[PDB]
Amino acid sequence: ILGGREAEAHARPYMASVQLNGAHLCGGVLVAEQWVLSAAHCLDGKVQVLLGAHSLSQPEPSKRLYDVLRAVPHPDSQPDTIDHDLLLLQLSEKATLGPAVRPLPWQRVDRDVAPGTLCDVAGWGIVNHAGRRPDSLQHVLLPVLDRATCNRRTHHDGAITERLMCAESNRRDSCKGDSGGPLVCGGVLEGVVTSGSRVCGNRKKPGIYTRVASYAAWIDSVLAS
Ligand SMILES: C[C@@H](NC(=O)[C@@H]1C[C@H]2C[C@H]2N1C(=O)Cn1nc(C(N)=O)c2ccncc21)c1cccc(Cl)c1F
């Protein structure tokens, strides 16, 4: 997260770190007892999910690392595109829920949110241009950027489909390692940080997030498998 601040520890109990050989790979979001939603491009290394965490490195009572029974990339995702950029990770078992570990309800109405709606993105992604990686969860409050402005020639030039949304990227932004993490608006999961490479912190190139409501049938179908 560029230009953010350290998040209050365990105040987002749905935040997950998707890990590869015990190193942070992507954000994720606990959406069901046994399921973490993330981004398609995040993923034969050992993939785990860390829940209840603030620090990646430090012992915390709430911290628990879950093996993953199944990784289910969206079957229409493709490298070289950020369409359908979701990933569902079935944990080994139902996560132990408590104050620091709780599923986040996700948006089912497939309608756009208000322009400028202040949403919250958290992650363990890079925090500056040199690539400094934070130990502790960061977050940033970002206003939603309407899709029309996001698609202007000087911006993302028509690339933003109705299944995607944008937020402002003006020095504050998601960045590398934030992919797969939550964009939370009005207390509900609205979007998932995309996981294609993109410039961070450039106000002319907004952050892109996948609209979970647009993918309800997919999510429902995979969570009930
Ligand atoms: C392990 C490795 N993880 C990744 O590269 C993940 C894993 C794989 C999906 C792709 N990834 C991304 O981040 C993709 N991505 N998304 C955004 C975005 N939306 O702004 C972005 C902007 C710029 N470049 C890549 C970007 C990592 C390297 C260094 C530090 C950290 Cl903290 C870290 F996690």
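Note that the numbers count up from 1, one per residue, in the order the chain is shown.
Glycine is no exception: its Cβ is also placed from the backbone N, Cα and C atoms.
For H41 (among others), the entry in Swiss-Prot reads active site, charge relay system, with the evidence type experimental evidence. Cβ neighbour count for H41 (active site, charge relay system): 21 (other Cβ atoms within 10 Å of its Cβ, all protein chains included).
Of all Cβ atoms in the protein chains displayed, 29 besides its own lie within 10 Å of the Cβ of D85 (active site, charge relay system). Here Swiss-Prot flags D85 (among others) as active site, charge relay system, drawing on experimental evidence.
The active site, charge relay system annotation in Swiss-Prot covers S179 (among others) and is backed by experimental evidence. Mapped onto three states, the DSSP output places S179 (mutagenesis position) in coil. Cβ neighbours of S179 (mutagenesis position) (same chain, under 8 Å, six or more residues apart in sequence): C26, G27, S38, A39, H41, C42, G125, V193, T194, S195.
Here the residue is the original one, but Swiss-Prot notes a mutagenesis experiment at this spot, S179 to A (Swiss-Prot position 208): Abolished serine endopeptidase activity.
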- Flanks of unmodelled region: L43 and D44, 4 residues missing; rounded Cα separation in Å is 9
- Query: From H41, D85, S179, which recorded positions have a C-beta atom under 6 Å away from some atom of ligand 1?
  - Reply: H41, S179
